[PDB]
There are 2 protein chains.
Amino acid sequence: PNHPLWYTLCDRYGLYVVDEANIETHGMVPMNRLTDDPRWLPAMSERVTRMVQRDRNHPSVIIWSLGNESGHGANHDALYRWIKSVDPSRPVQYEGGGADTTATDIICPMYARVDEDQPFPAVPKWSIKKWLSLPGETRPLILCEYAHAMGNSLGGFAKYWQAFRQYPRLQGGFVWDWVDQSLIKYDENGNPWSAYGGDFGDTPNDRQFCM
Amino acid sequence: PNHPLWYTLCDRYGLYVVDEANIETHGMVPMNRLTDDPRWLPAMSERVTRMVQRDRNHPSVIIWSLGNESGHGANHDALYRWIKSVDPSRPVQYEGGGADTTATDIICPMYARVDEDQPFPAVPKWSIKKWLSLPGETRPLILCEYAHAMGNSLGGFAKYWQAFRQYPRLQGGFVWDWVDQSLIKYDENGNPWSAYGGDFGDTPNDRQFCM
Ligand code: NA
Ligand code: NA
Ligand code: NA
Ligand code: NA
């Protein structure tokens, strides 16, 4: 959840908002180790429920998200249903556990390609065109993350937009991402420069991957 | 319907058969002028019912077809349901009126392209990949006709097969077609040659389009 003024500005300037719970357990092995554990349901529940209680009156918020990169655990299904029950006005989405689980109203993959399948075990990223028509599948597809804009990037961006326009159920996506997470450091003369991972003696680090 | 021995040979050698009623009204304007007319329902009914009565015991017949290029009329819907009622063991298909009408269990277009849409009014031929995932669509797609093999042709054949293998619900198609409809004629020296439309003083004719 963002600083509260963000939603005010989105209401007034006009931007659709996905409001997302502060839950990410990416570094767990497997990713859902905590989110499938009932011991962690109370902590997770508050991050979902208290977001809804705060932001439910903002017209800019159109979709609730259960968090990010926390696998798919039973705690997600419980909290999916909680939101559906208290606020039927907004779809609920969540990418973890393969982007098309029982905890999401929207097929919301990250970095699924337009034409190319990436058939990873358990959590495949199908071609978005292919994903829509998998047997029994009927949901809209909106990428929660796509076109990773790291350094000299956005090659193939047009391929996404051609597909979005041709396919009714491909309803777009959210580019990753808006702004480089670089930080200002200063040389001996006080001149500023842009710093990334490892520049603060921080270790281990992931270097330029924050930009 | 074919010569009775055909089905016997398909049973024994092993080929899947689409058994198709002897109904084509292509030259009508619009194409469904007779098939939407209840005065023509008796004649149509016999071409469907007497086919089913004859061929229903052949294992090679896996799909019934209501005919070809007769638009989509109320007579098709009636006869679709008749077959569904008398023989639940086989899907019923029919391409007329846009290939995805209420008279077909299978999306069965003719010459719909792999990636390219052809948005004709009333009867569009969508890209086959796109067709599968149109809102509310769930049926399998098998082209009743594709890859028109007229003369020096079958350019782009590989493109269909790549799509068929990638997409579960793209389950193939039937090439148009097996054998040139050329006829032997004899020259002044009694030497045989292959003839097509117009070579018998037949007019109007459609020349080489029979091959
Ligand atoms: Na679209
Ligand atoms: Na990053
Ligand atoms: Na297939
Ligand atoms: Na022909």
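Chain B is numbered as in Swiss-Prot, which gives 394-604 for the residues shown.
Header says: X-ray crystallography, 1.9 Å.
Cβ coordinates come from backbone N, Cα and C, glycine included.
Feature annotation from Swiss-Prot assigns active site, proton donor to B:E462. Around the Cβ of B:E462 (mutagenesis position), 14 further Cβ atoms fall within 10 Å across all displayed protein chains.
Taken residue by residue with DSSP, B:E538 (mutagenesis position) is part of a strand. For B:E538, the entry in Swiss-Prot reads active site, nucleophile, with the evidence type experimental evidence.
Long-range Cβ neighbours of B:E417 (Mg(2+) 1 binding site) (same chain, at least 6 residues apart, Cβ-Cβ under 8 Å): B:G460, B:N461, B:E462, B:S463. The Mg(2+) 1 binding site feature in Swiss-Prot is assigned to B:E417, B:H419, B:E462; the stated evidence is experimental evidence.
Sequence annotations record features per position, and here Swiss-Prot assigns Mg(2+) 2 binding site to B:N598. In sequence order, B:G590, B:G591 are the residues near B:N598 (Mg(2+) 2 binding site), counting only same-chain partners six or more apart with C-beta under 8 A. In this structure, B:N598 (Mg(2+) 2 binding site) belongs to neither helix nor strand by DSSP; it is coil.
Quoting Swiss-Prot on the mutagenesis of B:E462 to H: Slowly inactivates galactosidase activity by reducing the binding of magnesium. It increases binding specificity.
Listed in sequence order, the residues of the same chain lying 6 or more apart from B:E538 (mutagenesis position) and placing their CB within less than 8 Å of its CB are B:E488, B:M503, B:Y504, B:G566, B:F567, B:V568, B:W569, B:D570. Here Swiss-Prot describes B:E538 to Q as a published mutagenesis experiment; the accompanying note says: 10000-fold decrease in the beta-galactosidase activity.
For the mutagenesis of B:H541 to E, F or N, Swiss-Prot gives this note: Poorly reactive with galactosyl substrates. Less stable to heat than wild-type. The structure shown keeps the original residue. Around the Cβ of B:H541 (mutagenesis position), a 10 Å sphere holds 13 further Cβ atoms from the protein chains shown.
A 10 Å cutoff on Cβ-Cβ distances gives B:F602 (mutagenesis position) a total of 10 other Cβ atoms nearby, all chains included. Annotation of the published mutagenesis B:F602 to A in Swiss-Prot: Decreases the stability of the loop 794-804; the original residue is retained in the structure shown.
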Inter-residue C-alpha distance, B:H541 (mutagenesis position) and B:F602 (mutagenesis position) (nearest angstrom): 11
B:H419 (Mg(2+) 1 binding site) versus B:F602 (mutagenesis position) - Cα distance in angstrom: 15
Filtered recorded positions, from B:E417, B:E462, B:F602, whose Cβ is under 6 Å from an atom of ligand 4: B:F602
